[PDB]
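What follows is a short report on a single structure.
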Amino acid sequence: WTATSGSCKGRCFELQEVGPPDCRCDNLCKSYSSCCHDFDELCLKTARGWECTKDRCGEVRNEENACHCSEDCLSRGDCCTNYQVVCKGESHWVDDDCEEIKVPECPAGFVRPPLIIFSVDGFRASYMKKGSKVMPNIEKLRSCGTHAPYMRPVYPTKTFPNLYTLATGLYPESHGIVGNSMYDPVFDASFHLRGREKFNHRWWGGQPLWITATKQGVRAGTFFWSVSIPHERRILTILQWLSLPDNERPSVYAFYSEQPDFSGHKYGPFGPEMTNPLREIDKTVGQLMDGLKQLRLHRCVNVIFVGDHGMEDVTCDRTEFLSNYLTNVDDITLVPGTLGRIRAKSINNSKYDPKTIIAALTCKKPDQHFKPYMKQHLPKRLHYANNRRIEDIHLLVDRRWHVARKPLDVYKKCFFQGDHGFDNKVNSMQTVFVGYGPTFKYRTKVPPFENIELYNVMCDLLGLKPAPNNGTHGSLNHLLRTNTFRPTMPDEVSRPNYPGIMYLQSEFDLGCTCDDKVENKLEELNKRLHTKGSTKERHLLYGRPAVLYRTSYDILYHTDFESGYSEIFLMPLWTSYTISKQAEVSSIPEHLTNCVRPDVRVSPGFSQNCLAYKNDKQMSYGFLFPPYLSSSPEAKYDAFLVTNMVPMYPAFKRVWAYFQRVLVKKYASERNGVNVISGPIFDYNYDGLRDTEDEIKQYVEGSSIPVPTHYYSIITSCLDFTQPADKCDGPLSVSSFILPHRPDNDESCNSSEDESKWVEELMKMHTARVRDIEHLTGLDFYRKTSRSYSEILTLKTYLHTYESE
Ligand SMILES: *[C@@H]1O[C@H](CO)[C@@H](O[C@@H]2O[C@H](CO)[C@@H](O[C@@H]3O[C@H](CO[C@H]4O[C@H](CO)[C@@H](O)[C@H](O[C@H]5O[C@H](CO)[C@@H](O)[C@H](O)[C@@H]5O[C@H]5O[C@H](CO)[C@@H](O)[C@H](O)[C@@H]5O)[C@@H]4O)[C@@H](O)[C@H](O[C@H]4O[C@H](CO)[C@@H](O)[C@H](O)[C@@H]4O[C@H]4O[C@H](CO)[C@@H](O)[C@H](O)[C@@H]4O)[C@@H]3O)[C@H](O)[C@H]2NC(C)=O)[C@H](O)[C@H]1NC(C)=O
Ligand SMILES: Cn1c(=O)n(Cc2ccc(F)c(F)c2)c2cnc(Nc3ccc(C(=O)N4CCC(S(N)(=O)=O)CC4)cc3)nc21
Ligand SMILES: [Ca+2]
Ligand SMILES: [Cl-]
Ligand SMILES: [K+]
Ligand code: NA
Ligand SMILES: [Zn+2]
């Protein structure tokens, strides 16, 4: 109940919301059906439109008008945004030359440059080039300020998850808004685009920027506008708030536009009908900039122009139906469209079985346009598993397609021509970022980055300490002229042991054999030097990784590779080696096929054993440094040390052996040498964070050898590929992956073919940032380079996406 009999007189777009049953006058009151009876009359004036005309100049103030052109309008703060242009001979902001803003030029009483976030729905990255002729205000922000060629959204590429990630710096699995539609089984409640459940604060986790600001004494405008409030009124309201007295005036504001998304769904991303919505949003930007210029704030405020996601061509006929796969289609509930989420229709149905659903949906039709996954098996880069609102069964839908439960759902729920929501590496889903103002750089292009990084920068722009989030603070320092955040590298928690030769061969009873009984003082000193680290500068190019948790581990040096060997998990945490452009690939010699050799530096008690592998009929093993890339026949023996062995399913060994035998040398050829760091990851609770030992669900049978859930590799070279990886003077280039360690290749529909037809495609799907691997391992990489720490933070957030231009 609301007592709508109260009045909005002197309260229009009040900043503090009042509690029921008192009636409201704030920018969300319409959404709650709770505005005072006179809100439209007082707060949503429209008389005479949004623009001054010559005949209105110096008019007697009429309080009924939408905006004013009377002499007192600047002091009242309520002129139409074109007032000074029409009535005072001034230029529109867009017509002015750009001039570098070296320092804030702010009116007296301003304690900091305000921040205005201008967010646009469905603004695909390529609109900046393709719509350039019709968006002169946005093009001026872009060219004069700091811009990226695109910004990567989070998955799913829908509005609610992305706007709330922009506001929090958190992945959707952590902030809790994991779709536009959700069921929470603990609450037994459903969140939808339509209706009141979505207003309950229990869905919304993390700490969004407006709360961060308020808690730290920085006042905020309200960031939500009821959809029926026209954009012109939203802009005027922002400009009116910016005329409040200092102690009442917010320092951070947000505008959101439902366009161009609304028209893109109707017309497709590049429908001819899309020019007008792009022109209209540009005109709104121009209203804001003209208004700021009026207030003498156009060289004071930082403006961020940012999208939530892009838009792809999607039509009703490109729909896959689960009724063409499942015999049992009425026993499931599907969240449908550009992703699928499946759960049981009834929790009382004890016949429901996820394994049989997944099997029925796996590689059943030759050009199948979706792929099923249990959520823990999705690419780790999507960070889309650790939330009870994310169903265990997920369908990743191909770009341009939908999935639905039955055909009738498509015509009893063609209309639309555009949609979005697909994997966030898809080109059409990319969106936009421009920052303009005194704190951003001038005429600067920055590389693409992820929207999770922006919260920390918005906090930097406002002098706020960010709440804990998934950005890497400092990775976007290169966007900023000032207010940079200068982090220190984390301190190493565990220092390595450096074992020498401590055990005789007969102390080991591992059930291993090797044909290595072969025959020299010239070479003898050389072998000793290699084991004490003489080649370590060649193979450990950026310092040893730091271990940021408490554990026991040993550094082991070899001619061709260096490793950090865990005494707790019985295998390397990391193995580092460099492969030059000139390196040769060799075979594993016939007589060494099953060779595994005790490591006389590491106790039998802290070693794996071959008998466990023999007995475990499902599990085999592989090596982290590949025997194929040994520098000589003699050095190859080191590759078969028990301290270089890791548990591998046979199906996974197909993938791993092709990576090691074919792809590493391909990359060294293309990149002019590569440095490779590889290792295991354990994430049995799919939280994106390193497991402790007591979280491990699977061991090699009869042993305490834990089975990794994934294997990673970080592949680094010189950005200037005229310099070899091991003699690089300048910035680096990296690509990384986190491959799921699975007992089958059901993910790869073409896996019965030769590895040359499917393995690199799998690897591309499971591309990763170095930072993802850091979270999953508790390791910190790139400790000792010639590069600035912020540059290295940027490198650790890079994702190699494998999309065309
Ligand atoms: C991305 O960045 C984020 C933010 O930094 C990282 O997430 C943090 O990760 C931490 C570790 O996973 C986690 O720390 C835990 O916090 C517990 C207290 O949590 C509450 O309070 C905070 C602070 O205000 C709040 O933010 C939390 O918000 C979560 O939950 C609410 C409602 O339930 C949601 O609205 C909200 O969206 C958010 O949910 C997300 O996180 C939770 C986990 O907290 C997930 O379950 C959700 O799916 C969703 O992802 C909470 O309101 C604290 O109690 C924990 O301590 C336990 O473990 C330690 C082990 O050392 C032990 O000492 C304690 O005793 C305790 O264990 C006991 O409880 C166990 C569980 O029942 C039990 O099994 C044991 O036997 C013990 O009795 C822990 O410190 C932190 O909460 C989140 N924060 C957020 C915002 O998500 C995230 O990791 C980053 N991601 C990557 C990939 O890097
Ligand atoms: C979820 N969230 C936030 O975290 N903030 C705050 C914020 C966060 C970051 C910013 F950067 C910013 F500035 C503000 C928001 C501010 N406004 C809105 N308004 C919406 C959202 C969706 C729909 C809708 O129902 N749909 C999207 C539009 C389509 S359309 N185009 O088909 O109408 C229909 C579905 C209608 C209105 N949502 C917000
Ligand atoms: Ca984990
Ligand atoms: Cl959704
Ligand atoms: K075996
Ligand atoms: Na397969
Ligand atoms: Zn949309």
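Following Swiss-Prot, chain A residues are numbered 51-463, 468-573, 576-591, 617-886, in order.
Technique stated in the header: X-ray crystallography, 1.5 Å.
Cβ from N, Cα, C; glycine included.
As recorded in Swiss-Prot, the features of this protein are as follows:
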type: BINDING; residues: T209, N230, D311, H474; note: 1-hexadecanoyl-sn-glycero-3-phosphate binding site
type: BINDING; residues: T209, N230, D311, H474; note: 1-(9Z-octadecenoyl)-sn-glycero-3-phosphate binding site
type: BINDING; residues: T209, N230, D311, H474; note: 1-tetradecanoyl-sn-glycerol 3-phosphate binding site
type: DOMAIN; residues: 54-97; note: domain 'SMB 1'
type: MUTAGEN; residues: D171 to N; note: Abolishes lysophospholipase D activity
type: MUTAGEN; residues: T209 to A; note: Abolishes lysophospholipase D activity
type: MUTAGEN; residues: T209 to S; note: 15% of wild-type lysophospholipase D activity
type: MUTAGEN; residues: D311 to N; note: Abolishes lysophospholipase D activity
type: MUTAGEN; residues: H315 to Q; note: 20% of wild-type lysophospholipase D activity
type: MUTAGEN; residues: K430 to A; note: Impaired secretion. No effect on lysophospholipase activity
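Cβ neighbour count for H474 (1-hexadecanoyl-sn-glycero-3-phosphate binding site): 30 (other Cβ atoms within 10 Å of its Cβ, all protein chains included). Taking only the Cα positions, the spacing between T209 (mutagenesis position) and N230 (1-hexadecanoyl-sn-glycero-3-phosphate binding site) is 7 angstrom. Per-site Cβ counts within 10 Å over the mutagenesis positions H315, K430 peak at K430.
Comparing Cα positions, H315 (mutagenesis position) lies closest to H474 out of the recorded positions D171, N230, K430, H474. With respect to ligand 4, the recorded positions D171, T209, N230 contribute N230 as residues with a C-beta closer than 6 angstroms to one of its atoms, given in sequence order.
DSSP places the residues of the domain 'SMB 1' (54-97) in helix, strand and coil in these numbers: 9 helix, 4 strand, 31 coil. Of the candidate recorded positions, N230, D311, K430, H474, the one lying closest to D171 (mutagenesis position) when CA atoms are compared is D311. Looking only at the recorded positions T209, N230, the densest Cβ neighbourhood within 10 Å occurs at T209. In this structure, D171 (mutagenesis position) is part of a beta strand by DSSP. Where the chain is interrupted between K463 and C468, 4 residues are left out of the deposited model, and the two C-alpha atoms stand 12 angstrom apart.
In the deposited model, 2 residues between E573 and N576 are left unbuilt, and the Cα atoms of these two flanking residues are separated by 9 Å. All protein chains shown were included, and the count of other CB atoms within 10 Å of the CB of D171 (mutagenesis position) stands at 22.
A separation of roughly 28 Å, to the nearest angstrom, links the Cα atoms of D311 (mutagenesis position) and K430 (mutagenesis position). Cβ neighbours within 10 Å of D311 (mutagenesis position), excluding its own Cβ and spanning all shown chains: 23. Taking CA atoms as the reference points, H474 (1-hexadecanoyl-sn-glycero-3-phosphate binding site) and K430 (mutagenesis position) are 21 Å apart. Checking the recorded positions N230, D311, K430 against ligand 7, the ones with a C-beta less than 6 Å from an atom of that molecule are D311.
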